[PDB]
Structure formats: structure tokens, C-alpha cells
Amino acid sequence: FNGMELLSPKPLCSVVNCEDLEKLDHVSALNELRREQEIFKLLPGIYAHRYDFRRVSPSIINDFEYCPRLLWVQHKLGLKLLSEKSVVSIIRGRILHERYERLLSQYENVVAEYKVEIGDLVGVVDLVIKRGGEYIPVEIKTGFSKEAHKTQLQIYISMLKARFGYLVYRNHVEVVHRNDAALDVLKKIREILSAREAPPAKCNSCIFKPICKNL
Ligand code: FES
Ligand SMILES: [Mg+2]
């Protein structure tokens, strides 16, 4: 709300109307939202979009944990690979992110897309609340794993020197405490991307065949 200031952010579905987005689960509607998000079909069970790997994101953290091989393959392709399963969860999450962002950025003490520099990499905080001279980071949980977003937020906390951060779920909010141990994940990722050889698969079955085997 313009003119007011925010103490703490509220759950996504308590700010945006999530029910409006539950009618987005047919091929016809998918193929239209796909076009806009610049997401395309590559293989019958694989979608993709362009991704800048100078940019750290929950996408990368989620993928580093799932399968370091997948992260390397994607870095080489210059493409982010999405399973035909969770392509709708990404598109839905992106629209939810955009609405929640634009609505909370309306507060006087709230700001969207705060660019931060992590050395050779860059980060973009979903939302930043300014309680006094301190910047409280906010991470919107959409599309990827709970742990991925939570780690990402712990990085932004440790970079902004905040005392804590907010992790906004659909129907609740979580106060993530500063944990500099999450920054250790950042050194490992920087190593996987620069690795001249592909790491070993840390998954039970590749849902992205045959791409992973062919690099
Ligand atoms: S996803 Fe683990 S190797 Fe293809
Ligand atoms: Mg987020």
C-alpha cells in the first residue's frame, strides 16, 4: 500500500489471489503462458529457457543439490532445463512472484529486485524491507525446493549483514535466522561450473535423458 510502511510480509496467498491461478493447468493455457516466459519445449518431456549463470538463484542451489551433473550440463547449454512436471509450477510461481512483488514494493519502506554482488557472481533479492538503516531481505518461495530458497535467503542475510530474513510461503511465513554456513554452498557451485569435466550424477534416474549423457 502506497503511503504506509511494512513491519513484516504476509503469506503470498494472503496478498495475492492464488485461486485465480489454479485455472492454468491445461496445455492450451500452458502454451500461451510459455510464450511470454520465453520457455520452450526442447524434448517431449523437457522444457527450457535461457539462463545467465553469472546470476545466483534458488534455481542453481536447487539444482546443485539435486544433481551437480545437471547443473554442469545446463551451464554448458546456456539453458535452464525444466521437467514437464514442474514447468507449470515455475510459470505459476513466476506470476505469483510478480504480483506479490509489485504489491509489496508499493510500501514506502519496501523495495524490489535489490541487486547485490557476490564477487564474480551477482544476486537479486526478491524484496528488501528497510526497517531503519538495516536491510531485511525477503525471499519468495516459488517453484523450487524449500531448502533451496532458504539457503538463497541465508546468503542474502549474510551479505546484507541482517539479523534475520523472511521466507514467504503460500499460506504462512518463516523467519530464517542468519547462517553464514550457507555461503559455503557458494564456493562449491563456483567450482562445479568452472570444472572442465562433468561431475557424477547424484540422482536415482535422470528425467532429462538423453541430454545429461550427451553433455
Ligand atoms: S539429472 Fe542427474 S544426471 Fe541427468
Ligand atoms: Mg524467491
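Here, residue 1 is simply the first one shown, and the rest follow in order.
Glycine is treated like the rest: Cβ placed from N, Cα and C.
Taken from Swiss-Prot, the feature [2Fe-2S] cluster binding site covers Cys67, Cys203, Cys206, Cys212. The secondary structure of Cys206 (mutagenesis position), as reduced to three states from DSSP, is coil rather than helix or strand.
The Cβ neighbour count for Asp126 (Mg(2+) binding site), using a 10 Å radius and every protein chain shown, is 26. Annotated Mg(2+) binding site per Swiss-Prot: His97, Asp126, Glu139, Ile140, in sequence order.
Within 10 Å of the C-beta atom of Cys67 (mutagenesis position) sit 20 other C-beta atoms, taking all shown protein chains into account. Under its mutagenesis entries, Swiss-Prot includes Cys67 to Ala (Swiss-Prot position 64) with the note: Probably no 2Fe-2S center assembly, wild-type nuclease and DNA unwinding.
In the shown protein chains, 26 other C-beta atoms lie within 10 A of the C-beta of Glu139 (mutagenesis position). DSSP gives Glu139 (mutagenesis position) a strand state. Quoted from Swiss-Prot, the note attached to the mutagenesis of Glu139 to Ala (Swiss-Prot position 136) states: No exonuclease or endonuclease, very little DNA unwinding activity.
Note: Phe144 (mutagenesis position) has non-local neighbours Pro58, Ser59, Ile61, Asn62, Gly93, i.e. same-chain residues 6+ apart with C-beta under 8 A of its own C-beta. According to Swiss-Prot, the experimentally introduced change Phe144 to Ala (Swiss-Prot position 141) is described as follows: Increased endonuclease activity.
Looking at Swiss-Prot, you'll find the mutagenesis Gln152 to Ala (Swiss-Prot position 149) noted as follows: No exonuclease or endonuclease, very little DNA unwinding activity. Residues within less than 8 Å, Cβ to Cβ, of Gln152 (mutagenesis position) and separated from it by at least 6 positions along the same chain comprise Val56, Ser57, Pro58, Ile61, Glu139.
As a published mutagenesis entry, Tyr169 to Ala (Swiss-Prot position 166) appears in Swiss-Prot alongside the note: No exonuclease or endonuclease, reduced DNA unwinding activity. Taking the Cβ of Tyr169 (mutagenesis position) as centre and 10 Å as the limit, one finds 15 other Cβ atoms among all the protein chains shown.
Cβ neighbour count for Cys206 (mutagenesis position) (all protein chains, 10 Å cutoff from its Cβ): 15. Quoted from Swiss-Prot, the note on mutagenesis experiment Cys206 to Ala (Swiss-Prot position 203) is: Probably no 2Fe-2S center assembly, wild-type nuclease and DNA unwinding.
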Self-check item: Tertiary neighbours of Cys203 ([2Fe-2S] cluster binding site) (same chain, Cβ under 8 Å, six or more apart)
Solution: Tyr66, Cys67, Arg69, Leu70
Quiz item: Where does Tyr169 (mutagenesis position) sit in the DSSP three-state scheme?
Solution: coil
Quiz item: So which of the recorded positions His97, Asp126, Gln152, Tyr169, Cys203, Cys212 sit close to ligand 1, that is, with a CB under 6 Å from an atom of it?
Solution: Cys203, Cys212
Self-check item: Close recorded positions near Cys212 ([2Fe-2S] cluster binding site), where close means Cα within 10 Å, chosen from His97, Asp126, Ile140, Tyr169, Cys206
Solution: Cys206
Quiz item: When you measure from each Cβ to the nearest atom of ligand 2, which of the recorded positions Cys67, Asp126, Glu139, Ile140, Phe144, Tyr169 fall under 6 angstroms?
Solution: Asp126, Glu139, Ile140
